[PDB]
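Chemist: I am attaching a structure below and will ask some questions about it afterwards.
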Amino acid sequence: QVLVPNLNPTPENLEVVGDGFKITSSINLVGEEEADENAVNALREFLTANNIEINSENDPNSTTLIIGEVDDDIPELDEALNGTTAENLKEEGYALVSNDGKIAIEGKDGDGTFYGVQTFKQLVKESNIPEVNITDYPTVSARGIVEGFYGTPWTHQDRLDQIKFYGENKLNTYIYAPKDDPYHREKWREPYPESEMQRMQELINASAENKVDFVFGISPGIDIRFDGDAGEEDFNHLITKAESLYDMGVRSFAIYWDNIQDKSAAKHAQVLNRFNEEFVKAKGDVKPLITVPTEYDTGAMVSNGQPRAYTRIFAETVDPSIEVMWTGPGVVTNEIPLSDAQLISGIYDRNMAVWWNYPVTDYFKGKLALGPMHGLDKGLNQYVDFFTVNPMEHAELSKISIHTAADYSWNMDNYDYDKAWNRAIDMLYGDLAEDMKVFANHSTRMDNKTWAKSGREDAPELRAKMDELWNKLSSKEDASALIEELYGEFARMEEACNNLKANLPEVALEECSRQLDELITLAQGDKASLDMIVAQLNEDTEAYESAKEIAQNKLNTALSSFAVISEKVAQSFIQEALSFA
Amino acid sequence: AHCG
Ligand SMILES: *[C@@H]1O[C@H](CO)[C@@H](O)[C@H](O)[C@H]1NC(C)=O
């Protein structure tokens with residue numbers, strides 16, 4: 001009896017209708033000449049990789065795969081879906097049926113068929129597939145990543161790997177906007193050199209291959225001139241630059257005004273409108289223009305429930321067709337409640353786009369952000385139609401957070417951040433999943449103790465036992481049971497991190513090796529901290545003085561380490577223990 | 001070096 005494996009995103013409607021069956025070593029492929037070229041290629045790579053030959057002629061004793069779009073006239077597909085249809089679903093939707101030795105995929109459109117194949121790829125383990133009836137479609141139409149952080153831009157190989165990863169998780173958007181690319185911002189007028197344009201072409205091609213909308217961003221707010229000949233010339237520089245990327249296949253554009261000194265709301269919006277009319281609309285096959293205003297968090301946008309000067313004028317002027325992004329109540333903030341999206345959607349009289357600054361860490365580079373989407377309201381889709389996360393300069397470990405963003409944006413009302421977090425690590429880390437959870441569990445909360453705060457609290461279940469222990473001691477209760485529980489947790493912290501150091505692939509390890517060393521140190525310091533409590537209860541001062549020096553030794557190492565992790569849990573416990581009782 |  002074959003079970004449904006981990007899926008991501010969580011499909012909207014899935015029922016098991018059979019025991020499952022084993023896919024034969026050679027399959028009948030049906031509808032591939034009419035079906036979406038990218039879907040079929042994804043399917044061929046998968047088949048090749050899992051050693052499944054495709055029959056040159058029909059063989060009745062071999063599994064049959066039928067694939068196609070609603071708008072292909074292919075009846076063998078309607079027959080095999082067995083009353084299930086993709087006809088009535090929203091764009092990017094699909095239907096999938098596996099039953100009685102046949103697998104049928106029907107996409108509402110091609111994007112849909114590609115996503116149907118991704119789910120097919122996820123359902124097969126070792127040639128076995130469950131027998132299921134699926135109809136599936138996204139909550140949010142635009143889902144993906146804005147590469148818009150400060151610091152070391154992603155490499156070419158980072159981005160190509162990222163793009164393949166988006167397609168596998170049905171993320172359909174990637175915005176190119178690295179702050180430290182000189183041609184994106186510092187020197188936005190200058191054309192890309194020939195060799196960089198060759199790298200660009202590769203990224204564009206891979207994007208199309210994986211159904212990702214590659215958005216080319218530009219940030220001219222540093223030094224753009226708006227008026228007379230200078231404003232003409234500067235405007236034509238935007239046109240020239242977008243044209244040269246259009247001519248390579250780019251069909252999405254963004255013009256950003258964030259983090260600049262000039263706050264000319266009217267001029268910003270007029271540039272957008274002019275570009276929207278002379279470029280986006282003229283071309284006719286270019287997707288809606290994206291922007292971010294110079295005021296882009298509720299705090300900077302709104303005062304006493306009423307829009308600020310910049311925002312009011314910008315909202316008044318910007319054409320309704322342009323997507324406008326905002327980061328929520330602060331630049332980096334715990335939550336975006338429904339009421340915040342309602343307010344801002346109200347000022348703009350339109351559905352908004354989110355620029356979510358998590359897991360970005362450019363504001364506190366010592367910590368990894370390894371937690372799930374957290375504090376984003378599950379009804380946000382009432383006011384939000386475009387969702388993007390800003391990742392870290394660490395592309396590999398950003399995958400954990402993005403994985404959960406794929407689930408939240410595709411099936412948002414079903415989204416369980418703990419379940420989604422667990423699934424991300426299970427799917428991405430495999431044999432090492434259990435141990436990686438132990439480590440990652442301590443690295444979900446970002447707090448620069450100033451204005452940036454976001455993410456699930458660090459290992460809450462452990463913080464609760466620690467808190468509980470200080471009560472049992474100040475309350476004179478028998479704590480001996482809790483101390484053994486806690487010794488166990490600290491040993492496992494050490495065990496897990498040593499295992500990761502030994503066994504993680506370079507691609508993950510090269511990104512977090514320093515933080516593993518830090519958590520091992522703190523685990524050792526928490527253990528000595530308990531030894532201190534034990535010795536204090538035994539009025540055994542020799543053991544106390546010895547444990548205390550070790551505790552100070554481990555703490556001294558962490559405070560001087562670049563690495564930051566478990567500030568308020570593993571670290572604080574040692575600081576707590578060094579404060580009498 | 002970052003926002004805010
Ligand atoms: C502002 O804030 C963050 C964090 O330092 C940075 O990643 C991002 O590039 C900036 N811009 C926006 C629109 O959030």
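Counting starts with 1 at the first residue shown.
The backbone N, Cα and C atoms fix where each Cβ goes, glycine too.
Feature list, courtesy of Swiss-Prot:
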BINDING   A:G148, A:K179, A:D258, A:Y296, A:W355, A:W356, A:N357, A:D362, A:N390  protein binding site
MUTAGEN   A:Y296 to F (Swiss-Prot position 335)  Strongly decreases affinity for 4MU-NAG. 99% decrease in activity for 4MU-NAG
MUTAGEN   A:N351 to A (Swiss-Prot position 390)  No change in activity for 4MU-NAG
MUTAGEN   A:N357 to A (Swiss-Prot position 396)  Strongly decreases affinity for 4MU-NAG. 99% decrease in activity for 4MU-NAG
MUTAGEN   A:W451 to A (Swiss-Prot position 490)  Strongly decreases affinity for 4MU-NAG. 97% decrease in activity for 4MU-NAG
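Have a look at these and tell me how they're positioned relative to everything else.
Modeler: Secondary structure at A:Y296 (mutagenesis position), taken from DSSP and collapsed to helix, strand or coil, is coil. Cβ neighbours within 10 Å of A:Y296 (mutagenesis position), excluding its own Cβ and spanning all shown chains: 23.
Its own atom aside, the Cβ of A:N351 (mutagenesis position) has 17 Cβ atoms within 10 angstroms in the protein chains shown. In this structure, A:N351 (mutagenesis position) belongs to neither helix nor strand by DSSP; it is coil.
The number of other CB atoms found within 10 A of the CB of A:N357 (mutagenesis position), across every protein chain shown, is 28.
Following the DSSP three-state reduction, the secondary structure of A:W451 (mutagenesis position) is coil. Listed in sequence order, A:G330, A:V331, A:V332 are the same-chain residues six or more apart from A:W451 (mutagenesis position) with CB atoms under 8 A from its CB.
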Chemist: Return the members of A:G148, A:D258, A:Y296, A:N351, A:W355, A:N357 (the recorded positions) with CB less than 6 angstroms from at least one atom of ligand 1, or none.
Modeler: A:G148, A:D258, A:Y296, A:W355, A:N357
Chemist: Taking just the CA atoms, what is the gap between A:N351 (mutagenesis position) and A:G148 (protein binding site) in Å?
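Modeler: Between the Cα atoms of A:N351 (mutagenesis position) and A:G148 (protein binding site), the distance comes to 22 Å.
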Chemist: Which number gives the other C-beta atoms within 10 angstroms of the C-beta of A:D258 (protein binding site), all protein chains shown included?
Modeler: 21
Chemist: Against chain B, with Cβ pairs under 8 Å, which of the recorded positions A:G148, A:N351, A:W451 show up? Give them in sequence order, please.
Modeler: A:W451
Chemist: Please find which two of A:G148, A:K179, A:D258, A:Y296, A:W355, A:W356, A:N357, A:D362, A:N390 have the most distant C-alpha atoms, given that the record lists them as binding protein, and give only that distance in angstrom, rounded to a whole number.
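Modeler: Largest pairwise Cα separation, rounded: 18 Å.
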Chemist: Could you measure between A:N390 (protein binding site) and A:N357 (mutagenesis position) for me? Cα positions, answer in whole angstrom.
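Modeler: Approximately 5 Å lies between the Cα of A:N390 (protein binding site) and that of A:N357 (mutagenesis position).
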Chemist: List the Cα distance (Å, whole number) between A:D258 (protein binding site) and A:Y296 (mutagenesis position).
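Modeler: Pair distance, Cα basis, whole Å: 7 Å.
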